[PDB]
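Here's the structure we're looking at; comments come further down.
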Amino acid sequence: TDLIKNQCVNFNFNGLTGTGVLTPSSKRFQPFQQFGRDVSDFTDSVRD
Amino acid sequence: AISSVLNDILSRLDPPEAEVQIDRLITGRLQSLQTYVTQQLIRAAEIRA
Amino acid sequence: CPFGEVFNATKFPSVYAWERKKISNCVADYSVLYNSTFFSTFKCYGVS
Ligand SMILES: *[C@@H]1O[C@H](CO)[C@@H](O[C@@H]2O[C@H](CO)[C@@H](O[C@@H]3O[C@H](CO)[C@@H](O)[C@H](O)[C@@H]3O)[C@H](O)[C@H]2NC(C)=O)[C@H](O)[C@H]1NC(C)=O
Ligand SMILES: *[C@@H]1O[C@H](CO)[C@@H](O)[C@H](O)[C@H]1NC(C)=O
């Protein structure tokens, strides 16, 4: 599907599911990184 | 448990078996809450003094 | 993915010299060999 932003949605990315609010970010990923996590081991951000 | 992440159990694992994995994880986590609150009550008592 | 070349291969190797191939770049339907019995043994782990 397309992206639905700035509201609570159900999401399903390429191997990552859950619910929450999707927003754009300025996180600088490396060329070999798919997603990142918070200090606590939970998903912080995802590459589309 | 297979994973600390609930979603990584529930999502991919067969729903029957999954209850076993989830139940185990729940018990694990509940224990930390009981510990936490117990200590807080003790700390609170010291503050009262 | 050419699973036909995996399960309908003409020749299989011996166990002492088991062989491996890499499967990639496709959309795979895994119900084909699951919801229609073609096996005497069917055991999967981690994921249903
Ligand atoms: C490997 O090749 C064999 C056949 O050479 C495949 O098995 C066969 O798959 C068909 C398709 O479902 C099975 O059903 C058949 O459907 C036709 C449709 O008109 C029907 O006329 C037949 O009577 C039959 O119902 C067929 O039973 C099945 N045969 C066997 C022995 O399983 C096999 O699936 C191929 N494996 C892979 C991984 O491609
Ligand atoms: C079994 O898999 C085949 C694959 O094409 C599908 O068409 C069929 O509906 C499946 N059966 C059930 C009960 O889901």
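So for chain C, numbering is Swiss-Prot's, and the shown residues are 323-370, in order.
Structure method, as recorded: electron microscopy, 4.2 Å.
Positions of Cβ are set from backbone N, Cα and C atoms, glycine also.
Under mutagenesis, Swiss-Prot gives C:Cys323 to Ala with this note: No effect on human ACE2 binding in vitro. Using a 10 Å Cβ-Cβ cutoff, C:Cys323 (mutagenesis position) registers 12 neighbours.
Its Cβ taken as reference, C:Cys348 (mutagenesis position) is surrounded by 9 other Cβ atoms within 10 Å in the chains shown. A mutagenesis experiment is reported in Swiss-Prot for this position, C:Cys348 to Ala, and the note states: Complete loss of human ACE2 binding in vitro.
Record note (Swiss-Prot) on the natural variant C:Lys344 to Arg: In strain: Isolate GD01, Isolate GD03 and Isolate SZ3; no effect on affinity with either human or palm civet ACE2. Its Cβ placed at the centre, C:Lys344 (variant position) has 4 other Cβ atoms within 10 Å. C:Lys344 (variant position) falls within neither a helix nor a strand when secondary structure is assigned with DSSP, and so counts as coil.
For the natural variant C:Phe360 to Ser, the note given by Swiss-Prot reads: In strain: Isolate GD03 and Isolate SZ3; no effect on affinity with either human or palm civet ACE2. All chains included, 10 other C-beta atoms sit within 10 angstroms of the C-beta of C:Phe360 (variant position). The DSSP secondary structure for C:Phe360 (variant position) is coil.
Closest by Cα distance to C:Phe360 (variant position), from the recorded positions C:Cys323, C:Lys344, C:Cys348, is C:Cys323. The DSSP secondary structure for C:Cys323 (mutagenesis position) is coil.
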